[PDB]
Amino acid sequence: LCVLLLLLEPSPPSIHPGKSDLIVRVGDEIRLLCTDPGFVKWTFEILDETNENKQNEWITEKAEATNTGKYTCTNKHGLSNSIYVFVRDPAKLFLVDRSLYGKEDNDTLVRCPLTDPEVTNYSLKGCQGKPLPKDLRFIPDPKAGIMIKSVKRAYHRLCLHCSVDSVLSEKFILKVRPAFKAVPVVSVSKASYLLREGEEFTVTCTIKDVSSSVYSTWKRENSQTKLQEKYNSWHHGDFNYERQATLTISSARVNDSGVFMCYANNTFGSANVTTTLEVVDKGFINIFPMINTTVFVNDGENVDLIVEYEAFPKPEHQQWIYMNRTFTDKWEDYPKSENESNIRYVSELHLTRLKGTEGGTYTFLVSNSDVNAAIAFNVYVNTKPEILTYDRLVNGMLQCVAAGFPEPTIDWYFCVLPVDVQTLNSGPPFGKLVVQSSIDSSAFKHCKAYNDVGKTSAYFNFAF
Ligand SMILES: *[C@@H]1O[C@H](CO)[C@@H](O)[C@H](O)[C@H]1NC(C)=O
Ligand SMILES: *[C@@H]1O[C@H](CO)[C@@H](O)[C@H](O)[C@H]1NC(C)=O
Ligand SMILES: *[C@@H]1O[C@H](CO)[C@@H](O)[C@H](O)[C@H]1NC(C)=O
Ligand SMILES: *[C@@H]1O[C@H](CO)[C@@H](O)[C@H](O)[C@H]1NC(C)=O
Ligand SMILES: *[C@@H]1O[C@H](CO)[C@@H](O)[C@H](O)[C@H]1NC(C)=O
């Protein structure tokens, strides 16, 4: 009601005039009145603008367009009330904040509140000719602006105008920040390093993601340094970003070695890729026979001497030798895996149809720039005992000496059996054990070797 003409529960503050919004001609005075015995201030607020006035009556003599907005009366008891003031200007139907930014999946408010609400259709429209995309929603408000609903990444760098019944707006360029909808994609330049005390350790973690906000870090795993990374980053467009953080150690020392992990994280989720590094101070090699180093073969059969082994640096010399003489003729060689981390090899020596003669000791040799290493396979072959030598050192004692495999046992016969006078025999031959037995012959009246394989004989004769 109009206020008495005075000639001359705790309540919220009263305002005059008692209206919600008030249209006011440009250049005309804005006269607002607040009645509250415990009044404090009137706050005015268009867009980000803010202003205070500690006088119960707000008076602006020559209203401008900018003067359009929310007028809130507030009392000491914490309580308030507001009224909105539209200052219609035939010229300016929009005061604006061109700065438009939205976040994918959240709403956005275009800031073009109008200074005149006596208009018929508050809608959203085109840009430089063209109209709008479909699926796009907007719930407009004369007091706030127009709120584009549930922005899509697709709307990036879009341009648009404020619609109402038609009105000329000003130029806006939409900018959509993206939502993380996928863990970061992280990679390393090389998953593994075999190093030599003294050289330079280097690596580049590569992280690709949709926003400069991705969190990435290197992690010397048992944690001492955070020893600086050398960052650098690119932006391949709008939602494509990649950053490289190269890790380096000028002088690689044994102690260094461990797993360096590249961690990446974003509000969606996290991802890590690991690279292990081992630094050695001596070129090395160690072998691995794949069968007993001792081997037995039957007369006509075959064998494969196999052996794997670990070498770093890569080998540059390797052979098989039988009698102080190497091969060219019956052996294989090959990397175990053809990765980049392969330090491991394998060689086979294919002995075939080997006659009882091929018995002996076989050696495999291999070396790199720093070390040489080798191991020996003792190959015993089964063969018929050969009578090395028949002797007659005389107490009349007759001797007989043979070799073969397995060890050859010597039985004697007169013409029953004699006894023995001997025993073992330590060198070459290799892969053949030698037997030595003797008899006395001092008993009158007118030499057999054998083992699990064969039996040979030599013969003596004498007379009483
Ligand atoms: C936007 O806000 C809603 C809640 O209103 C939230 O759940 C949604 O995730 C937000 N959008 C994004 C992708 O941050
Ligand atoms: C990864 O991001 C999530 C989401 O904000 C956060 O809770 C967490 O602290 C982050 N962890 C790391 C390793 O930065
Ligand atoms: C690293 O990733 C592996 C493989 O997905 C996962 O099992 C582990 O939880 C991750 N570690 C950290 C600390 O994020
Ligand atoms: C075969 O090698 C094993 C050890 O790996 C050993 O115990 C054995 O003596 C060898 N074979 C024979 C019959 O000697
Ligand atoms: C190669 O790296 C190691 C060494 O050979 C092996 O264990 C692994 O299976 C291989 N991985 C790749 C790159 O396929």
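Here chain A follows Swiss-Prot for its numbers: 11-18, 33-189, 194-443, 454-464, 466-485, 491-508, in order, are the residues you see.
Looking at the header, which is where the method is noted, we find X-ray crystallography, 3.0 Å.
Cβ coordinates come from backbone N, Cα and C, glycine included.
Here's what Swiss-Prot has on this protein:
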- 212-308: domain 'Ig-like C2-type 3' (DOMAIN)
- 317-410: domain 'Ig-like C2-type 4' (DOMAIN)
- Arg381 to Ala: Reduces autophosphorylation in response to KITLG/SCF (MUTAGEN)
- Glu386 to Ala: Reduces autophosphorylation in response to KITLG/SCF (MUTAGEN)
Through-space Cα separation in Å, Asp189-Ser194, 4-residue segment unmodelled: 5
Protein Cβ atoms within 10 Å of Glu386 (mutagenesis position), excluding its own: 17
Distance bridged by 5 unmodelled residues (Cα of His485 to Cα of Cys491, Å): 17
For the domain 'Ig-like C2-type 4' (317-410), residues assigned helix / strand / coil by DSSP: 3 helix, 50 strand, 41 coil
Helix, strand and coil residues within the domain 'Ig-like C2-type 3' (212-308) as assigned by DSSP: 0 helix, 58 strand, 39 coil
Direct Cα-Cα distance, rounded to whole Å, spanning the 10 residues left out between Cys443 and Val454: 8
Spatial neighbours of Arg381 (mutagenesis position) that are distant in sequence (at least 6 apart) but have CB under 8 A: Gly328, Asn330
Distance in angstrom, CA of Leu18 to CA of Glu33, with 14 unmodelled residues intervening: 32
